[PDB]
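The structure appears below as C-alpha cells.
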Amino acid sequence: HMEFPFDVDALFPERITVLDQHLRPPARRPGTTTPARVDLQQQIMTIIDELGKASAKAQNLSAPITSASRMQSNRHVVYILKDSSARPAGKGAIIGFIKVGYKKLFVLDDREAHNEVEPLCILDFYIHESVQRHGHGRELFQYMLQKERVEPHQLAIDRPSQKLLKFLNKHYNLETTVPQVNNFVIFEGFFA
Ligand SMILES: CC(=O)SCCNC(=O)CCNC(=O)[C@H](O)C(C)(C)COP(=O)(O)OP(=O)(O)OC[C@H]1O[C@@H](n2cnc3c(N)ncnc32)[C@H](O)[C@@H]1OP(=O)(O)O
Ligand SMILES: [Cl-]
C-alpha cells in the first residue's frame, strides 16, 4: 500500500492498469464526472515517478530506471496493480507494477555466438515491501504474459535480482541460464 494526493480508484478503475508511451487515462463509466484528461495524465505521471523511485530504493539503485519522462521517450509498457477493495477504503492504494519493452540485444547462444535479436524484456518489477511474497507479483506477471502474448522462456530479463531469479524459477521453471555479457539474462528455451 502506497498512497497519493488524489483518487487512485477513480483514476484506475481496473485492478491492473496498462499504460504505454501515450500515458492515456483509462475510460470511466459514463456519468461521471471526470477531471480534464491533461490533469489525469499528470496524476499518472506522478504515480509512475513515485513507483520508479520506490523500485529504485527496493533495488538499491542510485537512480530510478522507471519514470514518467522515460515512459514518454521510450516504447515501454507498464502494468500497475492496485489494491481493489483496500481498507480503509480511502483514495486508493497501488501495490506494485511491472514494466516491459522490446529491446535489441546482442545475445550469446551456447557455442558462444553473438546473435542480434529483439525479445520482449522485463525491465522493472516491484511489489510494495509490506505485501511482497503474497502472490501479487505472480498476478501481475501472469496478466502481462497474457496481454503481451508471450511465453516466459521467450523473455530476456534486464539485470534480474536474487528475488526475481527465485520467482522465475518457482512460477515458470526458468532455472538454467545462458550466460551473457550485456547484463541481460535469458533461459534455456530462448532459442527454440
Ligand atoms: C528486471 C527486474 O525488475 S529486477 C528486480 C525485481 N524487483 C525486486 O527485486 C524488488 C524487490 N522485490 C519485489 O518487488 C518482489 O519480491 C518481486 C517483484 C521480485 C516478486 O513479487 P512477489 O509479490 O514478492 O512474488 P510472489 O509472491 O508472487 O511469488 C513469490 C516467490 O518470489 C520469490 N521471492 C519473493 N520474495 C522473496 C524473498 N524475500 N527471498 C527469496 N525469494 C523471494 C520466491 O520464489 C517466492 O516464492 P516462495 O515464497 O515460495 O519462496
Ligand atoms: Cl520508464
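Residue 1 is the first one shown; counting continues down the chain.
Looking at the header, which is where the method is noted, we find X-ray crystallography, 1.7 Å.
In case you wondered, yes, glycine gets a Cβ from its N, Cα and C as well.
Proximity of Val131 (acetyl-CoA binding site) to non-local residues of its own chain (separation of 6 or more, Cβ distance below 8 Å) is seen for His1, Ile95, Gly96, given in sequence order. As annotated by Swiss-Prot, acetyl-CoA binding site applies to 125-138, 161-170, with the evidence given as experimental evidence.
Look at Swiss-Prot and you will find 2-191 tagged as domain 'N-acetyltransferase', backed by sequence analysis.
A mutagenesis experiment is reported in Swiss-Prot for this position, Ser62 to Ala (Swiss-Prot position 61), and the note states: No effect on catalytic activity. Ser62 (mutagenesis position) carries neither a helix nor a strand DSSP state and counts as coil.
One entry in Swiss-Prot concerns the mutagenesis experiment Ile65 to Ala (Swiss-Prot position 64). Its note says: Strong reduction in acetyltransferase activity.
The Cβ of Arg70 (mutagenesis position) lies under 8 Å from the Cβ of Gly52, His76, each of these being in the same chain and 6 or more residues away along the sequence. Listed in Swiss-Prot as a mutagenesis experiment, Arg70 to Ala (Swiss-Prot position 69) is described as follows: Strong reduction in acetyltransferase activity.
Less than 8 angstroms from the CB of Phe106 (mutagenesis position) sit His114, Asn115, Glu116, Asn182, each of them six or more residues away in the same chain. For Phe106 to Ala (Swiss-Prot position 105), Swiss-Prot lists a mutagenesis experiment annotated as follows: Reduced activity.
Take the CB of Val107 (mutagenesis position) and look out to 10 A: across all protein chains shown you find 21 other CB atoms. Annotation of the published mutagenesis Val107 to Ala (Swiss-Prot position 106) in Swiss-Prot: Reduced activity; the original residue is retained in the structure shown.
The mutagenesis experiment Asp110 to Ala (Swiss-Prot position 109) is recorded by Swiss-Prot, whose note states: Slight increase in activity. The local packing around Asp110 (mutagenesis position), expressed as other Cβ atoms within 10 Å of its Cβ over all shown chains, amounts to 9. In this structure, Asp110 (mutagenesis position) belongs to neither helix nor strand by DSSP; it is coil.
For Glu112 to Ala (Swiss-Prot position 111), Swiss-Prot lists a mutagenesis experiment annotated as follows: 2-fold increase in activity. Non-local neighbourhood of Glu112 (mutagenesis position): empty, since no residue in the same chain at least six residues away has a C-beta under 8 Å from its C-beta.
Where Swiss-Prot documents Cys121 to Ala or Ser (Swiss-Prot position 120) as a mutagenesis experiment, the accompanying text is: Strong reduction in microtubule acetylation. In the three-state DSSP classification, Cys121 (mutagenesis position) falls within a strand.
What Swiss-Prot says about the mutagenesis result for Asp158 to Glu or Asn (Swiss-Prot position 157) is this: Strong reduction in microtubule acetylation. According to DSSP, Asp158 (mutagenesis position) sits within a strand segment. Cβ neighbours within 10 Å of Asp158 (mutagenesis position), excluding its own Cβ and spanning all shown chains: 19.
According to Swiss-Prot, the mutagenesis experiment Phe184 to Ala (Swiss-Prot position 183) carries the annotation: Strong reduction in activity. In the three-state DSSP classification, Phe184 (mutagenesis position) falls within a strand.
Residue pair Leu168 (acetyl-CoA binding site) / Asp158 (mutagenesis position) shows a Cα separation of 13 Å. You'll find the Cα of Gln162 (acetyl-CoA binding site) roughly 18 Å from the Cα of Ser62 (mutagenesis position). Taken in sequence order, the recorded positions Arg70, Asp110, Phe125, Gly137, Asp158, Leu165 that lie near ligand 1, meaning a CB under 6 Å from one of its atoms, are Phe125, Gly137, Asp158. Cβ crowding, taken as the number of other Cβ atoms within 10 Å, peaks at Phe125 among the recorded positions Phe125, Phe184. Ranking the mutagenesis positions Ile65, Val107, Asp110 by Cα distance from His128 (acetyl-CoA binding site) puts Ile65 first.
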